[PDB]
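Some notes on the structure that comes next.
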Amino acid sequence: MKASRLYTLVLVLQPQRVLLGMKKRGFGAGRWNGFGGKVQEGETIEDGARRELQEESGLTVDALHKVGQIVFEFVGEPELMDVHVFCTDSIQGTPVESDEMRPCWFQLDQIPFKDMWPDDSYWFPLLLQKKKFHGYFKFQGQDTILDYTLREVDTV
Ligand SMILES: Nc1[nH]c(=O)nc2c1ncn2[C@H]1C[C@H](O)[C@@H](COP(=O)(O)O)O1
Ligand SMILES: [Mn+2]
Ligand SMILES: [Mn+2]
Ligand SMILES: [Mn+2]
């Protein structure tokens, strides 16, 4: 039994492209990823996801839809990362570089998997297919998966 900390992950997914952010600092720096961060006290998970999207990309959206949940375990870290994954296709501003993230659009036949977290190669395809998923990944460091589980679900 480990304890877990709540995080969000937000993918702006349109019919032919996806918005990713190049992490400029901190955890996972140098990788393209969705936008997000720790959920704060007093906010719902969805509202934390909306806040992090605004802070890191400049985009303000009224609503997100939950598409997945992924638990990350790191060797040597007793605390699990409980990551709630959200999507939307509906935006109405331009992405803006923040201190944390540089946003960039990618065509959906140019998803930059080699420069994303290794786990994304497994669950991102389900997201593209509009399937919901539960995942778990145990990492040695930032590059090596020692164990993982991925399942399509009907309810996240
Ligand atoms: N293995 C992984 N794969 C992934 O796609 N995103 C991850 C991840 N591990 C952490 N993240 C995301 C979850 C959060 O959005 C962010 C971590 O929080 P901050 O470093 O505070 O932004 O990175
Ligand atoms: Mn953040
Ligand atoms: Mn934060
Ligand atoms: Mn963040």
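Per the header of the entry, the method used was X-ray crystallography, 1.5 Å.
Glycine residues also receive a Cβ, built from the backbone N, Cα and C atoms like all the rest.
As recorded in Swiss-Prot, the features of this protein are as follows:
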type    : residues                                                  : note
BINDING : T8, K23, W117, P118, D119, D120                           : N(6)-methyl-AMP binding site
BINDING : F27, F35, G36, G37, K38, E52, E56, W117, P118, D119, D120 : 8-oxo-ATP binding site
BINDING : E52, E55                                                  : Mg(2+) 2 binding site
DOMAIN  : 3-132                                                     : domain 'Nudix hydrolase'
MUTAGEN : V39 to E                                                  : Loss of activity
MUTAGEN : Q40 to P                                                  : Reduces activity by 97%
MUTAGEN : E56 to A                                                  : Loss of ability to prevent DNA damage. Expected to cause loss of enzyme activity
MUTAGEN : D120 to A or N                                            : Mildly decreased 2-oxo-dATPase activity, nearly abolishes 8-oxo-dGTPase activity
MUTAGEN : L150 to A                                                 : Reduces 2-oxo-dATPase and 8-oxo-dGTPase activities and increases thermolability
MUTAGEN : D154 to A                                                 : Enhances 2-oxo-dATPase and 8-oxo-dGTPase activities and increases thermolability
MUTAGEN : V156 to A                                                 : Slightly reduces 2-oxo-dATPase and 8-oxo-dGTPase activities and increases thermolability
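Helix first, then strand, then coil: DSSP counts for the domain 'Nudix hydrolase' (3-132) stand at 25 helix, 49 strand, 56 coil. There are 14 other CB atoms within 10 A of the CB of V156 (mutagenesis position), with all protein chains counted. If you check the recorded positions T8, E52, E56, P118, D120, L150 against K38 (8-oxo-ATP binding site), the ones with a Cα inside 10 Å of its Cα are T8, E52. Summary: among the recorded positions (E52, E55, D119, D154), the fewest other C-beta atoms within 10 A of the C-beta are counted at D154. Taking the Cβ of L150 (mutagenesis position) as reference, residues of its chain lying under 8 Å away and at least six apart in sequence are, in sequence order, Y122, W123, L126, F133, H134, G135, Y136. The number of other CB atoms found within 10 A of the CB of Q40 (mutagenesis position), across every protein chain shown, is 11.
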